[PDB]
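For reference, the structure discussed in these notes is given below.
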Amino acid sequence: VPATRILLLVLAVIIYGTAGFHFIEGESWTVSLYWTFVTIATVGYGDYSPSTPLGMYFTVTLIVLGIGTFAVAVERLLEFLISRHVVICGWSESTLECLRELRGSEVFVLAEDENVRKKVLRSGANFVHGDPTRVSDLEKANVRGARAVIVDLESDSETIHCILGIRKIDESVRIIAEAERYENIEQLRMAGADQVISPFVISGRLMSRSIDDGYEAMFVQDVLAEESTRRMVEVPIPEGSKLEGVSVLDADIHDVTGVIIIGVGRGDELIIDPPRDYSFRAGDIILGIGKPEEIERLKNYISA
Amino acid sequence: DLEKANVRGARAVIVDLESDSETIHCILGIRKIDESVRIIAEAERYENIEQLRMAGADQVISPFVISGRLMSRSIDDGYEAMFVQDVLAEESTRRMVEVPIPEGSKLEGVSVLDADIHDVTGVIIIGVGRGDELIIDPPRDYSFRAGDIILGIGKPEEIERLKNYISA
Amino acid sequence: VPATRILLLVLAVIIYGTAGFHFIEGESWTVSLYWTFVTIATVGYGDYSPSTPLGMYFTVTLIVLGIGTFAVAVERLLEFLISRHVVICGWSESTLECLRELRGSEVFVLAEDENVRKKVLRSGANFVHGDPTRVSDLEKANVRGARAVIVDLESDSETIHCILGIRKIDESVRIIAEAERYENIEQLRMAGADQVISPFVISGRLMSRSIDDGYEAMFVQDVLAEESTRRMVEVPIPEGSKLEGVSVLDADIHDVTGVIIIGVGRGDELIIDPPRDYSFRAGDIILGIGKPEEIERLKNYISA
Amino acid sequence: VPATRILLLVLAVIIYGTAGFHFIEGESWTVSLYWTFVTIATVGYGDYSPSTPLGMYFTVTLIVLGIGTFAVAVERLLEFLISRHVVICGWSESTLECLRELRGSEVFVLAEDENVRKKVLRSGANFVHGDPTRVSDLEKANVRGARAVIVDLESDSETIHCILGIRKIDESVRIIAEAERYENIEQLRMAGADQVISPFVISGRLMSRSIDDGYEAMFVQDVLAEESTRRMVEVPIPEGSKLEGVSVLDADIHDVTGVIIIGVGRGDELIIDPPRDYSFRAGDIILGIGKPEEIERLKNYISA
Amino acid sequence: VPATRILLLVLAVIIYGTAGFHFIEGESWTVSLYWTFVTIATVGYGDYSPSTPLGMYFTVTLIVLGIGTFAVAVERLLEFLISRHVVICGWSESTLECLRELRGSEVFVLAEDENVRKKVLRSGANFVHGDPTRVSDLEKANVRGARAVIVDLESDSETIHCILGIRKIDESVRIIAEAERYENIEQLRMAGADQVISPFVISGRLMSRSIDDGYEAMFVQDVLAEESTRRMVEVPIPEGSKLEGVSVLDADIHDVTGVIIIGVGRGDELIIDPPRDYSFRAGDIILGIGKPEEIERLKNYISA
């Protein structure tokens, strides 16, 4: 029974008891209200009680009509009294490994299947039941206050629908989508995903380059793992550093530090193996590979 | 039906079936026939990589692990996913290549510091591989051997300059 | 346990307690009955209580035999205590938007699926499980007293079947149907539908008239939406009005009131763009578009 | 929790409360026992209550330890204080009309679907959930003590499986089966059905004979209905009648009675329109059509 | 709700009631605490009660906030006051009959489906929900300590996968598998199965040897059924027996004991119809058929 209906029913009992006791027994409205609560709660202090036969009959009726109603009301009342996050739309293996790598951050998971709640709660993420393509269920999972939304649904049509729903809610959040087919990459970028990660294209190109000898697949699957001695990290050039205007040919970062500078990125553009006259700026993101000691040495070298 | 498709005369077998149990079964069926052919598998789950390598696959390529690690590392900015997805496409300006070291070359015993590959040629040397191991960012005391594989990134003019520089 | 058996059991406890207290403690039959209720309900005012050892023992027996029996009785009692309507046959998108606009009235949704119960009750309608083609399941949903029945089923044959069933039940109710194909409009009107609405014919004509520029679709979907500034209203001419027997040329509604007279209706006919020699009568319905200030000016204009 | 353990627990609470109140508050053992019941039942008359701080603390402990224990005890106490049939396997329309015609007899229904229990219980038959092809579920529905089993399953393979299961349980019961295809009639007779009723063969032959004028379908669907003036009933010739050895040509039953003798059956063989020298016996079942007055006259004519 | 949270909630109610009654009604802290318990437990002696309008209102609030909280607290308190196994991976017909013969021991059935739980628990085994191919779901079902693991999954690739998983967990346990095709027996034995049973090969050979007369199928299905008179028993030769170093020609088991010596086994090999020069050893297993009196005579024959 809806809680609000139970509320009305108990209020009606309260009115019935209070008016009855007031008129039959002649006590004040306040005393009559108090007596009604004491009676229907089954407290029964006995400071007030009926002294007439009509009052006795009336009290038996209030007992029968009121005690059950009050009991159901209190139990229903019980129920009502008793950086940012990352939202993940859909549940797959890619999102499972992403959730493995995202320990220590607050992760919501928006999925349609109800029987995945055990593995979502075991992996360390809050589960939000719902359809990721619907704007109300997208909204509930706190898409507004997020810092990144990761979309991995069953097909590319549902992924594009989810991306357009998220862009209807928040036009500033970051969307990381996954392409299931190759030709839908530009369409997933047209819908509004900030970056499209196509895993089957990477897998097919590694399986094609691994016929002769598989050094490329070993390199990719080793530097992406946070278990090896060398790690791929992005250091930013701070505002007011010693490197503004200095080219990479004048810098020789691999000579002084020992990290391998494989790319320099600005904004959303990356140039792999930049030429010698590329002039550094403040804000350029250096993508390099080296040991964490070399990483700390590179941070100390490009300091303010 | 495996012996139908000429597994004995092949040089590489690529096994990507519907599930991982089927992949291990097909790898066992291949190793029944030709015990030395090269098998490239694909792991649909992270737990099955050691089983696919025990069953006989020379190279296991797990796409969902790579996708999850590129998803989790692109929350801030996706230069790593851009690097991975742009170095593999056979249309870009820079290419990842494997260059073998011939016998009788100019770099027998020469360390990587005295070889000075990046300033002379322009090829970013990300790893020197040998056999079935790959050493990413090798230290400065690493002495080369005739038979090593140099894995690098560069423009094809720099690749030709590297091949002409290590030539015998 | 059947409710009636629980009733007998609690009555037996009541007789036992009342007779016992009367004979052992010497209180009147009425006081003894009242004391029995107060005791087995666990209210226990203490205005009456046993004063003899036998009465104390008896009271403990009544407590043990009576409190559980009364508790089960009140909970079983709980269960039994705890213009005209519109019936909607079938559940789809058209009936969903119709239910969205029909707030405030009583709506009974008759549907085959049981899983639509939560969305029907969340949209604000009482769900009646059944088959809309059966006559008995139609009579369950109170078709006899309703003021309109809206039929929209899966196919067109099921719609004609439900219309024939409603016409077998009631020969006066208003039936609104939805045609799936253009050929079945005359069959639905012969079978008894008071109005047949064909959404695919309207959609095809709007999609074919929206090639060059789509002002027709904008006009239709703006005057049907009750969020815009202008609304399409039907204003009936009352008996004894000032406009009985005037032509629409001499009446000149648009400049004096501000509304746009797009058509006039009589009975079951409609005259769009009525010519200037059309003499008004009493009881005619004026179909117009205008701002609600102009609608109220037109309503005050046509007064008696 | 075993009922006897709950008994011990409540007795222990009673001892605790009684001894405590007696020693702390100084009331008699009997008053203390009574007070303990009144308190742990939450009646609380207040004729007795603690008047010392120690007694107040003790009473709060008794309330906490005793009220729940007493509640569980009373609820546990509640529990201790408080010709033959026809089995139908499967649910179809044919079994629905058979169950309509079988009012007043005890009917079990063995079906797999759980969501037919409402219509089975509304039609006047007990519902037994189960698979009709399984021998244990066949057995539960009391196939042994039945007088006839009616098998109408989805296909002919399941019908033959059900017939063989029933013949494994009871080799003497009567099985009435329904053929869905024409060629499976002899196989349904081989499995062990006593009579196979093929409705689509009857329907196809009536639809073939109803091209010119449909008098045959009117005759069949009228004499099978128990609503017309003429009824098809089988009268048996009793042991020791006036008709033994008398042929139908010497009898002239239609001349003396007015019933139409369309067939005479013996055992499981029926001869429609028997010839004139057919000698009657004792035990031959006369199949005739007539009004119930003519039926009673025919019963009085062939009497002993 | 965690028990400790309910504890805090009831303590908060107690503080609220005690402080309120003390300040509003002016009773001592101890009396106020006692009154609060008496009230929220619904005992209501009435020795103390509010005498001011504010106290009456406050008491109604305590009744509403406190009675439900106390009720939930007492019920939660109630709760605190009051050889080795065999694992079966997968559920089918073969594992069902294997579970029927394996009564008395502890059996853990590991299966993907959740709807097989009732039939597994009715057959007499503890159901463990999981995936038999996963290593973690294997380790959940206690494969490490078991004495045999029976693998029968949907396909043969899943069976090889589960065998590889069990061999990754434990290198000593006994694995029994079921082959679907004849080609995979060697792959299942290479993957680590201690015994491969192929039901379709046995069935095909029995169906091909049952064309002329089927005494082979009768022999197999009678000596495997534990309801016949003769049973196929394995009788091990103990250390220090009378038959160490005798040939089977000189031992002459069949005439002196009554059993039929069809084969002898050693380690993982079996010699069917062993020749007369075969010298017995200690530890050998004798495979024989006979009545249990003959089996006990053979057991007493081979004693130390």
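Numbers in chain A come straight from Swiss-Prot, and the residues shown are 18-99, 115-336, in order.
Per deposition record, electron microscopy, 6.7 Å.
Every residue gets a Cβ built from N, Cα and C, even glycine.
Copied from Swiss-Prot, the annotated features are:
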- A:115-230: domain 'RCK N-terminal' (DOMAIN)
- A:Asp184 to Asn: At high calcium concentration, mean open time is short and mean closed time is long compared with wild-type (MUTAGEN)
- A:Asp184, A:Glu210, A:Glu212: Ca(2+) binding site (BINDING)
- A:252-336: domain 'RCK C-terminal' (DOMAIN)
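Summarising the environment of A:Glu212 (Ca(2+) binding site), the number of other Cβ atoms within 10 Å of its Cβ, over all protein chains shown, is 18. Taking H, G and I as helix, E and B as strand and the rest as coil, DSSP gives the domain 'RCK N-terminal' (A:115-230) the counts 46 helix, 25 strand, 45 coil.
Here the Cα atom of A:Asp184 (mutagenesis position) is found 6 Å from that of A:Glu210 (Ca(2+) binding site). The Cβ of A:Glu210 (Ca(2+) binding site) lies under 8 Å from the Cβ of A:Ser124, A:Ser126, A:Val183, A:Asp184, A:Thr191, A:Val228, A:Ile229, A:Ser230, A:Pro231, each of which sits 6+ residues away along the same chain. Here the Cβ of A:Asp184 (mutagenesis position) has 27 other Cβ atoms within 10 Å, regardless of which shown protein chain they belong to.
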